[PDB]
There are 2 protein chains.
Amino acid sequence: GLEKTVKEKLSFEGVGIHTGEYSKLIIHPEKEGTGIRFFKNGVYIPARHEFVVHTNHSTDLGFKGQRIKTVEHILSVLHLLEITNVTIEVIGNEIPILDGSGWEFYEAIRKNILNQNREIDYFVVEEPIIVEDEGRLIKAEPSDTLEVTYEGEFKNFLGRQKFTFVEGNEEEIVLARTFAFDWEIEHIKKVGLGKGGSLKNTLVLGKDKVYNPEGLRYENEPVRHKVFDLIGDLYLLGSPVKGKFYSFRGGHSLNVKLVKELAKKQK
Amino acid sequence: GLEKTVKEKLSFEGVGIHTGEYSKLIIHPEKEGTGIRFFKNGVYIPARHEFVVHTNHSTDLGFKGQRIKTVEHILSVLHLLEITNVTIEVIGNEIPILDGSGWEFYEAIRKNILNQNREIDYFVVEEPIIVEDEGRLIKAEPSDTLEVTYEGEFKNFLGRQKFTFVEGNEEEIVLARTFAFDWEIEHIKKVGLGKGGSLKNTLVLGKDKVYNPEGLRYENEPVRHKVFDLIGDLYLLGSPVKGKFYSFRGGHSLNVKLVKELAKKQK
Ligand SMILES: CCCCCCCCCCCCCCCC(=O)O
Ligand SMILES: CCCCCCCCCCCCCCCC(=O)O
């Protein structure tokens, strides 16, 4: 495919899920070969693993004293839409959570796609690789297309389920929201996070119930989101990816680990 | 004591806990002998049991097609401060929840109290009375002062605790917030309520944990609030009350029941 970018400036705004603070986005179009980079306080931060400063319950980036929290969703969509050259201006400290999924971005970015005369130089996974971290494991091998599978071993009623994304199936995961278990909320708030969380932006699961009155969108909405997450994380390799990934009980932390140990192979 | 009222117009505003909608309050001063009555869409609704239309997880009042949800807190404070003649203008369908306690009202009403030349005609409990409703029971006997005790048999870590309010101890309960356990937030949202609830306005308790990061104000904050509730409910007798009340596992529903079966004795 050819490198892409937005037709014109696009903006989004809302509360950040962790900071609980308001922030605004302004996606700027960029010349070819530019790449994805955020812009905060006159400082450009590249959507590349080198600038990852936090992978707890979000993937945060930073440079020269400027930090942006939760870039996974915005990046994931840009990765799905194969938008390669743009500048994400952030007026705050974290990309807005919106409805908890990548739906709003997708729906708006998709419209304003602008083709360009330059064949995308994809990041190809050249050979098998694995990464562990206590039960948690991710396996990535070579593939003609982008294919990602996530398998969960949920302690609650969800049980063991897994989902698989393949090119042409974006609309199947850009709608999955963010989730957390109830035995998953005190801790988060205590370590100073989720200040913006609510049933309107987050999907809360009980030991065997769903708090949100709106129920689950998909039987396996959680697993889907995790796949969405991984994709966006993977975009930190600096360009659309092409490989076959298997993630069992993954998380941003391990996600990044892979990415780093996957680029450290000068690939 | 003498009948009281506010020095001048006082107003409050915020989200309603159940409706999730915005609403505004405007407490108007009223001539002597007026009483407590709400004012909605050019319709006056008396703070009297006759106009109670709902006692689920709030005490709602209504008349000629006009309804106000959650009047207990506002009434409870007015009852504690012995403010007898005022008009509560409501622009919406429910008194604002504010921080979940009667703190804000108290602190603001207390300032603007205006004495009047007219001895309050208290509602005296003349003789013993009891009301049941499956395990739940309230006992009310005669007393020189206002004395209310609430005892809980909480299924979670709280266990069995009780609190007792006596005249001169208002500041001990006007600060207790509203509470709910994790088990049924679902239920509440499903039966169309708590649309405004959040950890900022509600104190959520787990099977053995406290979600709110701000912890409990008082070891027994819940039981206290229940006492606050009862007091405000009791003010639906149409005038400050003087009796000794015992409530074991009570709730607005039973509260009102008592009040009704307590006034039905032409007392
Ligand atoms: C109104 C009720 C509220 C409860 C608020 C939920 C607390 C927020 C928890 C944050 C989710 C953590 C998981 C991170 C996943 C992601 O990257 O989206
Ligand atoms: C994860 C959970 C969410 C936060 C939302 C809380 C749900 C709203 C609960 C409404 C409280 C009802 C009981 C209080 C009655 C009163 O104040 O008189």
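Per Swiss-Prot, chain A residues shown: 2-268, in order.
We read in the header that X-ray crystallography, 3.1 Å was used to get this structure.
Backbone N, Cα and C define each Cβ position, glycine as well.
Around the Cβ of A:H253 (mutagenesis position), the number of neighbouring Cβ atoms within 10 Å comes to 22. Per Swiss-Prot, active site, proton donor is recorded for A:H253, and the stated evidence type is sequence analysis.
Per Swiss-Prot, the feature Zn(2+) binding site maps to A:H74, A:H226, A:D230. In sequence order, A:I96, A:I98, A:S102, A:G103, A:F106, A:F229, A:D230, A:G233 are the residues near A:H74 (mutagenesis position), counting only same-chain partners six or more apart with C-beta under 8 A.
A:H19 (mutagenesis position) has a Cβ environment of 23 other Cβ atoms inside 10 Å. Experimental mutagenesis at this site is recorded by Swiss-Prot as A:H19 to Y, annotated: 22-fold decrease in activity.
For the published mutagenesis A:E73 to A, Swiss-Prot gives the following note: 10-fold decrease in activity. 3.6-fold decrease in zinc content. The C-beta environment of A:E73 (mutagenesis position), restricted to residues of the same chain at least 6 apart in sequence and closer than 8 Å, consists of A:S59, A:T60, A:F229, A:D230, A:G233, A:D234, A:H253.
For A:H74 to Q, Swiss-Prot lists a mutagenesis experiment annotated as follows: Almost loss of activity.
Looking at Swiss-Prot, you'll find the mutagenesis A:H74 to A noted as follows: Almost loss of activity. 10-fold decrease in zinc content.
The mutagenesis experiment A:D100 to A, N or S is recorded by Swiss-Prot, whose note states: Almost no change in activity. Long-range Cβ neighbours of A:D100 (mutagenesis position) (same chain, at least 6 residues apart, Cβ-Cβ under 8 Å): A:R178, A:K201, A:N202.
One mutagenesis experiment named in Swiss-Prot is A:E222 to A, and its note says 20-fold decrease in activity. Cβ environment of A:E222 (mutagenesis position): A:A177, A:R178, A:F180, A:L204 lie under 8 Å away, each six or more residues apart in the same chain.
DSSP assigns A:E222 (mutagenesis position) to a helix. Quoted from Swiss-Prot, the note on the mutagenesis of A:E222 to N is: Loss of activity.
In Swiss-Prot, a mutagenesis experiment is listed as A:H226 to A, annotated with the note 720-fold decrease in activity. 16.6-fold decrease in zinc content. When other Cβ atoms within 10 Å of the Cβ of A:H226 (mutagenesis position) are tallied across all protein chains shown, the result is 27.
What Swiss-Prot notes for the published mutagenesis of A:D234 to N is this: 29-fold decrease in activity. Cβ-based neighbour count (10 Å, all protein chains) for A:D234 (mutagenesis position) stands at 28.
The note that Swiss-Prot attaches to the published mutagenesis A:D234 to S is: Loss of activity.
Under the heading of mutagenesis, Swiss-Prot lists A:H253 to A and annotates it as follows: Loss of activity. 4.3-fold decrease in zinc content.
Other Cβ atoms within 10 Å of the Cβ of A:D230 (Zn(2+) binding site) number 26 in total over all chains. On the backbone, the CA of A:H19 (mutagenesis position) and the CA of A:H226 (mutagenesis position) stand 17 Å apart.
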